[PDB]
There are 2 protein chains.
Amino acid sequence: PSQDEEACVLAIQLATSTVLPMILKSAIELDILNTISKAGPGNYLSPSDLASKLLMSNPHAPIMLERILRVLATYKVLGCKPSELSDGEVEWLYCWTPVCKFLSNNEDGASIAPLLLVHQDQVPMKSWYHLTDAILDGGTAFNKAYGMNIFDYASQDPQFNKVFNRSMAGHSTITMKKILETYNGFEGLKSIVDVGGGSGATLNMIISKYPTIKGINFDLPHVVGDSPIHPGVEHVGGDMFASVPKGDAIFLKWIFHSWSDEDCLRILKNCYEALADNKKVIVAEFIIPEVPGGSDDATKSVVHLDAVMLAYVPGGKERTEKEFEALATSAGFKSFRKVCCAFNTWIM
Amino acid sequence: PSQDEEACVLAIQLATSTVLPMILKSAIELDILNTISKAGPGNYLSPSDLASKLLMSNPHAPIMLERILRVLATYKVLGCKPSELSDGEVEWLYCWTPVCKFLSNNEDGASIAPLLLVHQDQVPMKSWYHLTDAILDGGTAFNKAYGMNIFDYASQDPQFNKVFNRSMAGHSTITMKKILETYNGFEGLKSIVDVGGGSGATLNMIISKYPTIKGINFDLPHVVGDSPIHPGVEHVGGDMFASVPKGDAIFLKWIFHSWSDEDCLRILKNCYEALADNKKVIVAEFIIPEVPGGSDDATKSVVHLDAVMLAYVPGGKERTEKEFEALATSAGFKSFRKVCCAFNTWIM
Ligand SMILES: Nc1ncnc2c1ncn2[C@@H]1O[C@H](CSCC[C@H](N)C(=O)O)[C@@H](O)[C@H]1O
Ligand SMILES: Nc1ncnc2c1ncn2[C@@H]1O[C@H](CSCC[C@H](N)C(=O)O)[C@@H](O)[C@H]1O
Ligand SMILES: O=c1ccc2c(O)c3ccoc3cc2o1
Ligand SMILES: O=c1ccc2c(O)c3ccoc3cc2o1
């Protein structure tokens, strides 16, 4: 009877698992995580302390926050410790964890929280309701919801544009900062073109460590025209399928997982054409493991991403290392090399 | 650098965790889980076998199913094993697990899958987008989305009514079937009133084991008028706050977690009034543990439910055993007893 109970309560848990992303979204929107980050390690807050520090006016906000805090503790975003009340009952206090750090809006702009907000946004959320139809009828879930792909939608909705670009910028500020502690590959080159570089955050972090290097942040016009400027980095609006600006190396982070094999090869030809001989194409992506049933957080992340690609973009998919090696090979490249990994992002 | 990597990839995993409920919803809607249940234990299917057995017409459905299967395997809904292809590459085959059983629509009507479908339904899904407002401004997330509570909505939307009632019926068929292997409490009584019994599934399972016992399935008119009939069980339409039909015992499963303390006491007075002296009120609910940071599936389940109550219904909440004991005490009851547990549902 013990196996049945473990299996059934897992089923119930999975059936009510929309709670996690939605409670996380609310904790971010209520500034719970930044507030706890402000308190910092080992600084425990009761639900009442947190409503007070947030200056909330709702007399029932403390009990509501308590129930949110309890969700976050179960998913290890927060720790917690008991505090004895006068009448013998126990108050539960909650505290920072390193996870909470990555989900807080660090003044440096580096945060994973905007990534949660783009996926809970009402525009991408509707694509899931057309996924079952996409499988049975063909087509792509997102385009069936909207009659246009996600990038076309962003160009027509400035609010969603900012939400999308901020989620990418937050992630790659964190990731390139840790990448740069272990990657040589930019040291000896005159210039880098970030193809689909979004808001320029990746080059912002590359040039700040290697000034003198000329950064070319290349993306669609509606993305570059709403982006801040770092010195060393010049924004170029364009279309990577039309051409790619020339440089000493080309960089593509989280590009290929959004395009079919045939479209990846079209991007890679324009990259080829844009570089001199004996030059590099630097790719940053997750990699699918050869064995699919792992339950750790790294496998969950890349598996989540592959499902996101399935609903959001035609032909998008996460790939194995052998699948990346094949693309480079088909594109006339002669050397493929997996270099290092940071926060599940490989440099290839 | 190893702690930072574990924390950041957990953050990324949590930020993209809407995937799980939404991919599960699609696997249920595509009949993947019933099909695999039809194949049964140790009967491995490739993505192509599964598209064939489902008679899908989409030439890209096999690759799409593969990516869905991989999600389900990571969350342990399915197992998987490799199969070598002719050219040395490996195909991954997927197979049944006991979890898959609880998420399949067993011909007996017992399934946890309808529970997933009510929470992913577009009507409840919109309440989350008003939760942050509910905390800051007061009110209830669901009522702020719709201007009426969830039960009023069900009475005005027959489709959502059936979706809601089917999720409760599927769960309590499974739960009462296992409860009845270890509960004496119905053996020696003439009749039971199931207050808020929904579609009658719980009494259906009680009377089928104890015929001769008279079942009174009591719920709102829009619920009882769209429900099947089991012998021994008579449906009564009414309002538990107006009165409760009299009987030898009153049964309430998943009622109290939906009402504030003051409304629970109003229900309990009507239950009190409806029973003779020296008689029982039988409550089936989850119970919150005193210590809140557990990460097992039982704690996740009750924590998920408490967040669901927070967004869906005014005043709803999961409770501790001491909180249930207090309600019974305040209601004039003289004996409180936690009896047994089944699939995380306690009988009190
Ligand atoms: N021709 C094109 N079509 C579609 N997207 C393009 C494009 N050229 C560039 N892109 C961009 O590709 C990016 C994918 S996501 C942004 C990833 C960015 N490198 C980062 O990691 O922060 C988007 O910014 C999108 O606008
Ligand atoms: N006066 C009332 N107000 C609101 N809901 C009521 C009610 N009387 C009964 N209910 C019912 O309470 C039920 C809660 S959920 C159904 C639980 C059911 N016992 C089961 O476990 O299967 C709903 O069916 C709802 O319609
Ligand atoms: O979590 C992610 C990470 C990358 C990502 C991405 O590159 C694209 C391109 C279109 O939609 C996307 C969604 C994404 O979600
Ligand atoms: O997963 C669940 C279980 C029980 C449940 C419930 O009794 C009510 C009453 C109004 O909304 C509900 C949602 C629920 O979701």
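The residues of chain A that appear here are 8-355 by Swiss-Prot count, in order.
If you check the header, you will see the structure was determined by X-ray crystallography, 2.2 Å.
Heads up, the Cβ atoms here are built off N, Cα and C, so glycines get one too.
Taken verbatim from Swiss-Prot:
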type: ACT_SITE; residues: A:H264; note: active site, proton acceptor
type: BINDING; residues: A:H126, A:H264; note: bergaptol binding site
type: BINDING; residues: A:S179, A:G203, A:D226, A:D246, A:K260; note: S-adenosyl-L-homocysteine binding site
type: MUTAGEN; residues: A:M175 to Y; note: Abolished catalytic activity; when associated with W-316
type: MUTAGEN; residues: A:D226 to A; note: Altered substrate binding
type: MUTAGEN; residues: A:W261 to K; note: Abolished catalytic activity; when associated with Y-316
type: MUTAGEN; residues: A:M316 to W; note: Abolished catalytic activity; when associated with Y-175
type: MUTAGEN; residues: A:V320 to Y; note: Slightly reduced catalytic activity
Rounded Cα separation (Å) that holds between A:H126 (bergaptol binding site) and A:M316 (mutagenesis position): 12
Recorded positions satisfying Cβ distance under 8 Å to any chain B Cβ, from A:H126, A:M175, A:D246: A:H126
Close recorded positions near A:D226 (mutagenesis position), where close means Cα within 10 Å, chosen from A:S179, A:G203, A:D246, A:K260, A:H264: A:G203, A:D246
Cα-to-Cα gap, A:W261 (mutagenesis position) vs A:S179 (S-adenosyl-L-homocysteine binding site), nearest whole Å: 10
Nonlocal neighbours by CB distance (under 8 Å) for A:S179 (S-adenosyl-L-homocysteine binding site), same chain, sequence gap 6 or more: A:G205, A:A208, A:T209, A:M212, A:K260, A:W261
Close-lying recorded positions around ligand 1 among A:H126, A:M175, A:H264, A:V320, where CB distance stays under 6 Å: A:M175
Nearest of the recorded positions (A:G203, A:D246, A:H264, A:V320) to A:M175 (mutagenesis position) - Cα to Cα: A:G203
Tertiary neighbours of A:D246 (S-adenosyl-L-homocysteine binding site) (same chain, Cβ under 8 Å, six or more apart): A:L227
Winner by Cβ contact number (other Cβ atoms within 10 Å) across the recorded positions A:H126, A:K260, A:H264: A:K260
Annotated recorded positions A:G203, A:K260, A:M316, A:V320, filtered by Cβ under 6 Å to ligand 3: A:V320
